[PDB]
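Read the structure below first, then the notes.
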There are 2 protein chains.
Amino acid sequence: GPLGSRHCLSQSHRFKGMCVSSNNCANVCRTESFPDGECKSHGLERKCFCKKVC
Amino acid sequence: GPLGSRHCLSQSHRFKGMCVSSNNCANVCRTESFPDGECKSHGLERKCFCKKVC
């Protein structure tokens, strides 16, 4: 399929606590004007990262 | 940050091998049309992430 856009991530400003639903993260990120978002782990911390085209 | 610009990260397309020096990562990222870059660890990988204002 078509050559896709490159994506950029930024940790959520609003999301609270452990990120264990990427759908919930994506919706919180929509309140921050990003179209998408996903949970990511670093060590034992799971955080919400908002996602847009760079 | 909070009273500054919000920044976005995108894993480098061109950077090869383990990211040791964030200066080297930033320079490779400049060839990718990002103004900055930095090494970040996840799992047993240290990778170069290009960095711009969202």
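Note that the numbers count up from 1, one per residue, in the order the chain is shown.
We read in the header that X-ray crystallography, 1.6 Å was used to get this structure.
Using the three backbone atoms N, Cα and C, a Cβ is placed for every residue, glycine included.
Record features (Swiss-Prot):
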type	residues	note
MUTAGEN	A:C8 to A (Swiss-Prot position 34)	No effect on the ability to bind cadmium
MUTAGEN	A:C19 to A (Swiss-Prot position 45)	No effect on the ability to bind cadmium
MUTAGEN	A:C25 to A (Swiss-Prot position 51)	No effect on the ability to bind cadmium
MUTAGEN	A:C29 to A (Swiss-Prot position 55)	Decreases the ability to bind cadmium
MUTAGEN	A:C39 to A (Swiss-Prot position 65)	Decreases the ability to bind cadmium
MUTAGEN	A:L44 to V (Swiss-Prot position 70)	Decreases the ability to bind cadmium; No effect on the localization to the extracellular space
MUTAGEN	A:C48 to A (Swiss-Prot position 74)	Decreases the ability to bind cadmium
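Ranked by Cα separation from A:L44 (mutagenesis position), the mutagenesis positions A:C8, A:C19, A:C25, A:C29 are led by A:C19. Here the mutagenesis positions are A:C8, A:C25, A:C29, A:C39, A:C48, and the ones sitting under 8 angstroms from chain B, going by CB atoms, are A:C8. Comparing C-alpha positions, A:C19 (mutagenesis position) sits nearest to A:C39 among the mutagenesis positions A:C8, A:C29, A:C39. Secondary structure at A:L44 (mutagenesis position), as computed by DSSP, is coil. With respect to their backbone Cα atoms, A:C8 (mutagenesis position) and A:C25 (mutagenesis position) stand 15 Å from each other. Cβ crowding, taken as the number of other Cβ atoms within 10 Å, peaks at A:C25 among the mutagenesis positions A:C25, A:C39, A:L44. Counting in whole angstrom, A:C25 (mutagenesis position) lies 7 from A:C39 (mutagenesis position) by their C-alpha atoms.
Taking Cβ-Cβ distances under 8 Å and a sequence gap of 6 or more within the same chain, the neighbours of A:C29 (mutagenesis position) are A:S12, A:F15, A:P35, A:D36, A:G37, A:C48, A:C50, A:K51. The most crowded of the mutagenesis positions listed here (A:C8, A:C19, A:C48) is A:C48, judged by how many other CB atoms sit within 10 Å of its own CB. In this structure, A:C19 (mutagenesis position) belongs to neither helix nor strand by DSSP; it is coil.
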